[PDB]
Amino acid sequence: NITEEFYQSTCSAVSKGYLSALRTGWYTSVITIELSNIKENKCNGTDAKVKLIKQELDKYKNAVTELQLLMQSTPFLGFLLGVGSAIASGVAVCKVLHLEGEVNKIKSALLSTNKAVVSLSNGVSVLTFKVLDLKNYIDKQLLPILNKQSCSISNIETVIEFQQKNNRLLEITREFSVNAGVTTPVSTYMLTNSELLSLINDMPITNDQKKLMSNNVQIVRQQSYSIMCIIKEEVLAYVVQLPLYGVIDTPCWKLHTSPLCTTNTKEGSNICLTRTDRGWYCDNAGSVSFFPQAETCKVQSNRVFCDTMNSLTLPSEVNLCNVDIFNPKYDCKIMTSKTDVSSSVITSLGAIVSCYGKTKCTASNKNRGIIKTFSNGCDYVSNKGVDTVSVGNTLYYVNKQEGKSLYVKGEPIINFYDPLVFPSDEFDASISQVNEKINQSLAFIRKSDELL
Amino acid sequence: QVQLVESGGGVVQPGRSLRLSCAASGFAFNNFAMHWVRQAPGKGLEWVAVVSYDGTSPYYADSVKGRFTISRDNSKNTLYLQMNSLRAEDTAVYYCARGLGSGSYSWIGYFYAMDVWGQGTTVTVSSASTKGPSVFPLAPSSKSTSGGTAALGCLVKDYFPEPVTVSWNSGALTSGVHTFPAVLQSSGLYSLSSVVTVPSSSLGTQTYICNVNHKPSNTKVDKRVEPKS
Amino acid sequence: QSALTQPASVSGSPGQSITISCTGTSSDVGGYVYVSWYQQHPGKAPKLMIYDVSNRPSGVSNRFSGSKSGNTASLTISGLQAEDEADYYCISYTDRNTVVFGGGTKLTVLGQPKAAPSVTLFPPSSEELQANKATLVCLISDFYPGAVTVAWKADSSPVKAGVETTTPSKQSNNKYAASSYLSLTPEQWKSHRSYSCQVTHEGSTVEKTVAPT
Ligand SMILES: *[C@@H]1O[C@H](CO)[C@@H](O)[C@H](O)[C@H]1NC(C)=O
Ligand SMILES: *[C@@H]1O[C@H](CO)[C@@H](O)[C@H](O)[C@H]1NC(C)=O
């Protein structure tokens, strides 16, 4: 179920009914590839199959040399957000891997199995996964065939098989080389769908968390980092940093806002108001997580994946701005201007239309064509029976998501202000800031008659 | 000095586990590969196992895979060889040898050879306790005696451990005497036979007694060798 | 692991040259250069003589040379000396990612004439049968060099069960001697026509025979 409410009084709309999936922490996994130490091949074999193997081996050797170079380097209201270090956790685990004998532990731990839990020297337990064993393959399948005294290859399949196995190593290095050892999203070369699902299943997390991550692997990939760490002692290791979702299934809602202007015929005599607090809101541990950059959240059906690094923690009273922008308990954030330009905001279940001046604003159906022409002011139409909206030369398609919309009638609040004392130059203000500014303009007028 | 010194040459019963130790000194241990090579008594050499420079990639012999496990500790410059479910065929002198090819290489073909060898520790598996011997007279055949040079001796059978001494006529006869090497039978007990070359014309005139002395079991038995009709 | 075919005995005289065979398959010898030779003196550990087909380390002389043709590697010792009388083995990479050794070759420098072996068979003594046991003793003595092969036969069919053979050891007159034991039961000893000991030394064959009667 999804619903949406449009508030005519404040030219805004809230879509409710969504469930949260907030990233709260990080899990760090060490992914290793075992490499083979390959010395010179003293044959000048002109056999066509030996030549292709030797060419593939040069690509293999250049990849290792390339990664060794990489491992020598250390890997409206948005402006209110803090500044994190997105891979501080992953890089911290990587630093430990550079200590003496730490790589040897992972390597010997993964000698019998390809998946193990290793305790690092500092005490943290990390899942370690070997995704490709080239050391075993090269030492057990291709070294004898190349080094043969005869110096020729029996069949075509060995050349092809090596190219298949080596390809993954070549692609991983390619990505790291153009991302300075840190990639996001995590591609299928770094971690296949099978390996990731298996890693999630072996993680020390609840069963609910495992299910959520397994059914939304594409979002997990986009919120994960792969950090190139060490390549030493025949081991290539990179750290994959997976999101931990510590908040699940709490109510979330999306606030959409659009400019609300007076509609006088005199061109520049109009004043405008826009709620600046648009973005995502989720209930979280007794407060509300507010994500001003709504483009940092991904909506899948009715589940919203957000990252708390891009959030503020606000008192739950922030919700009062939707039903009463003048409430005394929370200072609702707004901006002011005199730029009464036309535009539309496409919501979850409809469209807000701010239509001013001489702009042509209409809504059309695919079958019947234009079914509503908007007048001056801020208005709203539901997506039921409506397919497109036009504001000036801009055509907007509306979302065809199923769900009920409610039109909450109300007097546009822009009509309550006197333009002679209306502060219309505020880019980052609020209800209370506009109030105190009006009184500072009214006191300069009041204390003049006080002399008379 | 480049030397390899293995130790721990004790006895162990079949079915029990044993762990071999090999020390190293005088060279960069964490740069070479290590081999294990055993040699059965009298028989030839037999390759056992190899561990790379860091103990990551080992290689075992087909007659050994599954039973033995070889490991390495670079922090101690020591090589090990674990042995489980020991059988009688494991009686051999296990040598500790280095690989031929310094480098951080992991393939057995890059260091298949051996250049520096240890001294070797005798590893003996046997479930037999200390038992006294049994002397049987190896008499000459009266028909095959008339030829000039005769042949007779004694037979020390089923004794443990080693060694056993054998003299003739309390040490009076040393001409043409040869005591053979001992052989370990399937039961785990050793068997030995010593013989002498005797002039054929004095087979009825002379007394021939072997003095078999088994000092470990405190057994000294003399058996008289005489012809038969 | 399948062993490598080496000749058991090789004879030579000081000043001569001789060659030792080392036959394998296309996987072990006849496929890779990785073939080495080792000299082992009795008592002391083996010593590397030839690494790879022909390369030799520092210390060994110009008299040791290696070669390979087909599936057979050859070790050549030019100008023999008394210091060369020792056992020689050959190793090889096996293509199956292991290492395999050879059968072994006992090279003897001739400081004596060719001595024909004298053998003697011993039936179970009248006292040994009273212990529910039986042991046929075949003793080879006064032969040269120290390399003989023993074979047992019941009637006309060979026997390989319960047989033990000692390594040829030197006597008090610088001649080699070997033993052979055939552990049997009193029933197995009486229920046969004839037991024979077939000894082979330097091609020739000497065979004695015993019977319960
Ligand atoms: C949708 O239904 C659930 C289950 O009753 C309810 O908790 C939620 O509040 C509903 N959505 C809205 C927007 O009320
Ligand atoms: C204007 O109003 C605010 C709050 O209503 C008050 O604090 C302020 O003193 C007023 N201005 C003057 C000049 O008194």
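Numbering, chain A: per Swiss-Prot, residues 27-101, 137-513 in sequence.
If you check the header, you will see the structure was determined by X-ray crystallography, 3.5 Å.
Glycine is treated like the rest: Cβ placed from N, Cα and C.
Within the same chain, the residues at least 6 positions away from A:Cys37 (mutagenesis position) whose Cβ sits under 8 Å from its Cβ are A:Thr318, A:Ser319, A:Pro320, A:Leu321, A:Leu334, A:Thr335, A:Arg336, A:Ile413, A:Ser415, A:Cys439, A:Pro473, listed in sequence order. Look at A:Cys37 (mutagenesis position): DSSP puts it in coil. In Swiss-Prot, the entry for mutagenesis A:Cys37 to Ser states: Impairs translation or folding of the F protein. The structure shown retains the original residue.
The annotation that Swiss-Prot gives for the mutagenesis experiment A:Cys69 to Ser reads: Impairs translation or folding of the F protein. Counting every protein chain shown, the number of other Cβ atoms lying within 10 Å of the Cβ of A:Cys69 (mutagenesis position) is 16.
A:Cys212 to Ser appears in Swiss-Prot as a mutagenesis experiment; the accompanying note says: No effect on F1 and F2 structure and glycosylation. For A:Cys212 (mutagenesis position), the number of other Cβ atoms no farther than 10 Å from its own Cβ, over all displayed protein chains, is 15. A coil conformation is recorded for A:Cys212 (mutagenesis position) in the three-state DSSP classification, outside any helix or strand.
For the natural variant A:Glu218 to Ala, Swiss-Prot gives this note: In strain: Cold-passage attenuated. The structure shown keeps the original residue. In this view, A:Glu218 (variant position) is surrounded by 9 other Cβ atoms within 10 Å of its Cβ, with every protein chain counted.
According to Swiss-Prot, the mutagenesis experiment A:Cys313 to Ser carries the following note: Impairs translation or folding of the F protein. A strand conformation is recorded for A:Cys313 (mutagenesis position) in the three-state DSSP classification.
Here the residue is the original one, but Swiss-Prot notes a mutagenesis experiment at this spot, A:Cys422 to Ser: No effect on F1 and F2 structure and glycosylation. Around A:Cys422 (mutagenesis position), the C-beta neighbours below 8 angstroms that are at least 6 residues distant in the chain are A:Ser403, A:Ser405, A:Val414, A:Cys416, A:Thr434, A:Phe435, A:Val450, A:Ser451, A:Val452, A:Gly453.
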One of the recorded positions A:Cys69, A:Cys212, A:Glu218 has its Cα closest to the Cα of A:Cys313 (mutagenesis position), namely A:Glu218
Express the distance between the Cα positions of A:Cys212 (mutagenesis position) and A:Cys69 (mutagenesis position) as a whole number of Å. 7
Quick check on the gap: 35 residues absent, flanked by A:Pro101 and A:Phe137. Distance between their CA atoms in Å? 31
Distance between A:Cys69 (mutagenesis position) and A:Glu218 (variant position) at the Cα atoms, whole Å? 21
Could you find out if DSSP has A:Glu218 (variant position) as helix, strand or coil? helix
